[PDB]
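Novice: Sharing a structure, written as structure tokens. Questions coming.
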Amino acid sequence: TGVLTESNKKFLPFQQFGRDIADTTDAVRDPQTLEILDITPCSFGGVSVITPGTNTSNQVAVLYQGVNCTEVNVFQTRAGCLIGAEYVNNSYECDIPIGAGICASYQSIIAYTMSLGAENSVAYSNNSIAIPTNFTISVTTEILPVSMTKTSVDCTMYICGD
Amino acid sequence: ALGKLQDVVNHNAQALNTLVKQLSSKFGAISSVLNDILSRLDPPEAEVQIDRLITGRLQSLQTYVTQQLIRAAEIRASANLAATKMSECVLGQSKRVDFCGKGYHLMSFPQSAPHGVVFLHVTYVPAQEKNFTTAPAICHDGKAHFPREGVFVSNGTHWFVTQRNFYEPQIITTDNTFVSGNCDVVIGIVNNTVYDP
Amino acid sequence: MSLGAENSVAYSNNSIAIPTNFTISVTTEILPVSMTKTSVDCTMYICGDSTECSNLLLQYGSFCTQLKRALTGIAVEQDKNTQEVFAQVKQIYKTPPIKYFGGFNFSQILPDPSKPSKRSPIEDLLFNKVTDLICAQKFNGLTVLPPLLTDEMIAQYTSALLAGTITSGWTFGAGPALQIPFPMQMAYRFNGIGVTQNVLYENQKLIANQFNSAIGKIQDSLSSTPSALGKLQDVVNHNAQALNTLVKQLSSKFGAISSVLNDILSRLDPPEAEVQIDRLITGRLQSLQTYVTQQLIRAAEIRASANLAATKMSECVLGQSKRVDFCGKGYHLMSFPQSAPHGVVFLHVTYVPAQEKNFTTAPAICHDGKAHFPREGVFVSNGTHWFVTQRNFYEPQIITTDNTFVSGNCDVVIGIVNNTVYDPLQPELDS
Ligand SMILES: *[C@@H]1O[C@H](CO)[C@@H](O[C@@H]2O[C@H](CO)[C@@H](O)[C@H](O)[C@H]2NC(C)=O)[C@H](O)[C@H]1NC(C)=O
Ligand SMILES: *[C@@H]1O[C@H](CO)[C@@H](O[C@@H]2O[C@H](CO)[C@@H](O)[C@H](O)[C@H]2NC(C)=O)[C@H](O)[C@H]1NC(C)=O
Ligand SMILES: *[C@@H]1O[C@H](CO)[C@@H](O[C@@H]2O[C@H](CO)[C@@H](O)[C@H](O)[C@H]2NC(C)=O)[C@H](O)[C@H]1NC(C)=O
Ligand SMILES: *[C@@H]1O[C@H](CO)[C@@H](O[C@@H]2O[C@H](CO)[C@@H](O)[C@H](O)[C@H]2NC(C)=O)[C@H](O)[C@H]1NC(C)=O
Ligand SMILES: *[C@@H]1O[C@H](CO)[C@@H](O[C@@H]2O[C@H](CO)[C@@H](O)[C@H](O)[C@H]2NC(C)=O)[C@H](O)[C@H]1NC(C)=O
Ligand SMILES: *[C@@H]1O[C@H](CO)[C@@H](O[C@@H]2O[C@H](CO)[C@@H](O)[C@H](O)[C@H]2NC(C)=O)[C@H](O)[C@H]1NC(C)=O
Ligand SMILES: *[C@@H]1O[C@H](CO)[C@@H](O[C@@H]2O[C@H](CO)[C@@H](O)[C@H](O)[C@H]2NC(C)=O)[C@H](O)[C@H]1NC(C)=O
Ligand SMILES: *[C@@H]1O[C@H](CO)[C@@H](O[C@@H]2O[C@H](CO)[C@@H](O)[C@H](O)[C@H]2NC(C)=O)[C@H](O)[C@H]1NC(C)=O
Ligand SMILES: *[C@@H]1O[C@H](CO)[C@@H](O[C@@H]2O[C@H](CO)[C@@H](O)[C@H](O)[C@H]2NC(C)=O)[C@H](O)[C@H]1NC(C)=O
Ligand SMILES: *[C@@H]1O[C@H](CO)[C@@H](O)[C@H](O)[C@H]1NC(C)=O
Ligand SMILES: *[C@@H]1O[C@H](CO)[C@@H](O)[C@H](O)[C@H]1NC(C)=O
Ligand SMILES: *[C@@H]1O[C@H](CO)[C@@H](O)[C@H](O)[C@H]1NC(C)=O
């Protein structure tokens, strides 16, 4: 199953079919008329559903991965076509990752380019220094997994039972 | 907050559930129940059906063991990191940056958690910074004076020497400065008096 | 093979070697951070458009769900690895408009305004030097997923880290960014490795020239060597190779009459077609499981490398590290992060001692029946006179009460030599 586009490839007279580097057909010669056609498979995409928690809302957005918007609140991203989210020029922290610098959040569902950080310009000069005059004692949490559940499998009973 | 430990627990349960789920798979055989296969067929074809079930179940079990081994390696690496943190953050003060909390590390406290450890990192964070005019050295009597442990700061009219991480201005003296060379070599040296005790 | 050039160290009980000069050495460390994110449609890959094949595939159970879940875990893991290595500052720092840092030149590592990508010349070189197969891989139901952080944003994070380190030293890592002049920052780093501030200040122009020359050499070395960026390219190669192998596996009969499902359906009745499709499904499923297993092992290796890269970014770039060989060869001074495709390159600026000279050494000096020990240095003799100098640079100073401390009598100490110890107070009271 494929689209048959015009081909610029010059086949030798014996050759009938054409193959990719990976041994998949990319070209063919028509039997009725001796012309070369570029066989290209029909478009496919990975449908991804972007949703907030169900209790908060039931609105969803659909991302078609790798599919241009013209071949399927519609916005075009490098990741694919995003339908059901409205692009906002504002930048916020990432809530739901879409990819290619695009993130989604619920406020309706909006898509935006995520802000890396707040912008700070340090006042560097040849002869000025900044000295702390006070301190904060900060306690922070680090959570590390140490062990897993210990599992034993009876191979004979699992495969065969009694 | 405790997502990582729960995730590990979730994976183990999920893996077992998947393995249990695999028992309900025909694997290309007439039935997924061995007892039905024995009850319904003669041994020459029952052997073939049992073989199909055995190969599918064995493949499932091998897949489960392979994922378990990869997860075991990941957990072992995490445990080794946790042991390193326990030795270096709890049993000692660490000069490594960001190893034992954000900021300058002071001490750490271990807390047990299911399948895990939680480290409470007590760190010192500088705050309320103030601008000062600074110089590399002080020129007094044709000699260059450098801070032994601090930095030279000026509030606009007077020069003092203070510790780098806290503002504590002190009079510039021979006690807290050392003399190396003449003033001319140093770039940016400023002229100020150096007190003698 | 020869292990090494042969050197015999001239050990003697009373001789020490003291460096009289230094070399500022910049070295490159290349670390992989992330891999290509791959997603596989299990049904499309194994069966394509065949309904009968999908129906037979359903009998095997949740294998497809397991493979998709594992790939999804790897895909999120790569983004997490990139966040851990690069997103370590919540403030995007910027360099001052006047790029004067006491004679230190950072043009090669700072972002270039002229370039549209806003990357440094070193970063641009790194991107250039790391590079219908893709179409076929896409056509077989395998999809490459874009990285969550784009290359420009990763470059922006590296720029923020560079701006923070250059303008603020190590303060920004541990808290608010506190401005410090770059020569004073370099002097602090010199103090960290045990060399006094005066050595940096007196030789500031020489140190700046050495650093600039080293940075230029680093750019030339990366540009002129094919195998400098081998590790990142290898990772890219493995991912492409794995996909190619998986695509190649579709052309395998796997013990069946044909490798084409459509031919099997067209030529055979369903009782034997089911057997042939089963053979194809089991072979393709085994191939897919094998691919996922290698991907998981590689993901673990890349995760370990990313954890190491994050540790280097925290300890070498955001701080000065006393760990030996962790942040370059030599005594570590500072480090600079540069973005690279699927990777980070660390420019480690280190202090290497050079032009060492022999001196006669003693553990202690005996004066007035008392043993004097150096507070911070070592006792050296040039043949006739005794001086005390810092261990890592030769700076002879007169032995005085100020730089020595008295513990015990001379007799207990072994190897003690007799020399005068000057008193600062003696001229003052005398005059
Ligand atoms: C130290 O002084 C500098 C300049 O004298 C201060 O930097 C200014 O900060 C304000 C407030 O954020 C900005 O609006 C200016 O644009 C900054 N100037 C420059 C040249 O960057 C800095 O805030 C002072 N530091 C402290 C702790 O007061
Ligand atoms: C340093 O910061 C501490 C807080 O971190 C300041 O303590 C506060 O002082 C104000 C006014 O004196 C009180 O209203 C607060 O209740 C205090 N907070 C705490 C936690 O004690 C302290 O005054 C600051 N010191 C300087 C010199 O600025
Ligand atoms: C810089 O700090 C010094 C020391 O604190 C200041 O000198 C003192 O200033 C106070 C108030 O102006 C006077 O009462 C003292 O008599 C001063 N001491 C001496 C020894 O003169 C100085 O004023 C500060 N400069 C600025 C611009 O704030
Ligand atoms: C720091 O002090 C030195 C010596 O007191 C100053 O050097 C003198 O400068 C004046 C005016 O430029 C000359 O007339 C003298 O001949 C200089 N003497 C010597 C020994 O060089 C120097 O100018 C001072 N620097 C500052 C910034 O005030
Ligand atoms: C310090 O002195 C020792 C010995 O006085 C020197 O070691 C000699 O080095 C030369 C040249 O490499 C060799 O031919 C000798 O055999 C070495 N002698 C011994 C006893 O090992 C050493 O080179 C001197 N250090 C410096 C920096 O010149
Ligand atoms: C320390 O080494 C530096 C070079 O690493 C020396 O600087 C060189 O000095 C010579 C003669 O003065 C010049 O011809 C070179 O061009 C200098 N090189 C550089 C890179 O500036 C310096 O002289 C040495 N110092 C000592 C005390 O040995
Ligand atoms: C910093 O280094 C850069 C390059 O490392 C210097 O730029 C060079 O400037 C010279 C003189 O104008 C040109 O001939 C070169 O073509 C420049 N190189 C590049 C790569 O553009 C720069 O002058 C140095 N100094 C400062 C203050 O930026
Ligand atoms: C060891 O170092 C001392 C001090 O640098 C040298 O003593 C000086 O030597 C020079 C040249 O011989 C004389 O002009 C000075 O007057 C000496 N100073 C004193 C205080 O005597 C000494 O010569 C060096 N010894 C050797 C063997 O090089
Ligand atoms: C170091 O100095 C001490 C004290 O001046 C020396 O001890 C003296 O040695 C002489 C000759 O052996 C004796 O006549 C004195 O009676 C000793 N005095 C004491 C208090 O013991 C010692 O010999 C010197 N050591 C060296 C290696 O020169
Ligand atoms: C077949 O028919 C087409 C259409 O009439 C003609 O153009 C062509 O020359 C014929 N012969 C071959 C060998 O294709
Ligand atoms: C000091 O800094 C300013 C801007 O930061 C610069 O214009 C000036 O040239 C610097 N001074 C010297 C002596 O380089
Ligand atoms: C000093 O070293 C030499 C050989 O290096 C050795 O023979 C001698 O015994 C040593 N001196 C003492 C007092 O042990």
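Shown for chain A, in order and in Swiss-Prot numbering: 549-620, 641-675, 691-745.
This deposition comes from electron microscopy, 2.9 Å.
Any Cβ shown, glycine's included, is placed from N, Cα and C.
Per Swiss-Prot, natural variant A:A570 to D is noted as: In strain: Alpha/B.1.1.7. The note that Swiss-Prot attaches to the natural variant A:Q613 to H is: In strain: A23.1. Where Swiss-Prot documents A:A653 to V as a natural variant, the accompanying text is: In strain: 19B/501Y. One mutagenesis experiment catalogued in Swiss-Prot, A:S673 to A, is accompanied by this note: No effect on O-glycosylation by host GALNT1. In Swiss-Prot, the entry for natural variant A:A701 to V states: In strain: Beta/B.1.351, Iota/B.1.526. The structure shown retains the original residue. Where Swiss-Prot documents A:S704 to L as a natural variant, the accompanying text is: In strain: Omicron/BA.2.12.1. Under its natural variant annotations, Swiss-Prot gives A:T716 to I the following note: In strain: Alpha/B.1.1.7.
Describe each of these features in terms of where it is and what it packs against.
Specialist: A:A570 (variant position) carries neither a helix nor a strand DSSP state and counts as coil.
In three-state terms derived from DSSP, A:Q613 (variant position) belongs to an extended strand segment. Annotation for A:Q613 (variant position): spatial neighbours A:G593, A:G594, A:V595, A:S596, A:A647, A:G648, criterion Cβ-Cβ under 8 Å with sequence separation of six or more.
Less than 8 angstroms from the CB of A:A653 (variant position) sit A:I598, A:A609, A:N641, A:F643, A:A672, A:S691, A:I692, A:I693, A:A694, each of them six or more residues away in the same chain.
When secondary structure is read from DSSP and collapsed to three states, A:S673 (mutagenesis position) falls in the strand class.
Mapped onto three states, the DSSP output places A:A701 (variant position) in strand. All protein chains included, A:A701 (variant position) registers 8 other Cβ atoms within 10 Å of its own Cβ.
For A:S704 (variant position), the Cβ neighbour count at a 10 Å cut-off comes to 15, with all displayed protein chains included.
Around A:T716 (variant position), no same-chain residue at least 6 positions away in sequence has a Cβ under 8 Å from its Cβ.
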Novice: What does DSSP call A:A653 (variant position) in the simple three-state scheme?
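Specialist: DSSP call for A:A653 (variant position): coil, neither helix nor strand.
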Novice: Among all the protein chains here, how many other CB atoms are within 10 A of the CB of A:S673 (mutagenesis position)?
Specialist: 18
Novice: Taking only the Cα atoms, work out how far A:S704 (variant position) lies from A:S673 (mutagenesis position), in Å, as a whole number.
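Specialist: If we compare the Cα positions of A:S704 (variant position) and A:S673 (mutagenesis position), the gap is 28 Å.
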Novice: When C-beta separations to chain C are restricted to under 8 angstroms, which of the recorded positions A:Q613, A:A653, A:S673, A:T716 qualify?
Specialist: A:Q613
Novice: Fill in the CA-CA distance, A:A570 (variant position) to A:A701 (variant position), as an integer in Å.
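Specialist: The separation of the Cα atoms works out to 47 Å.
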Novice: Using a Cβ cut-off of under 8 Å to chain B, which of the recorded positions A:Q613, A:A653, A:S673, A:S704, A:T716 qualify?
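Specialist: Contact set vs B: A:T716.
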Novice: Measure from the Cβ of A:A570 (variant position) and count the other Cβ atoms within 10 Å, all protein chains considered.
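Specialist: So the Cβ neighbour count for A:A570 (variant position) comes to 22.
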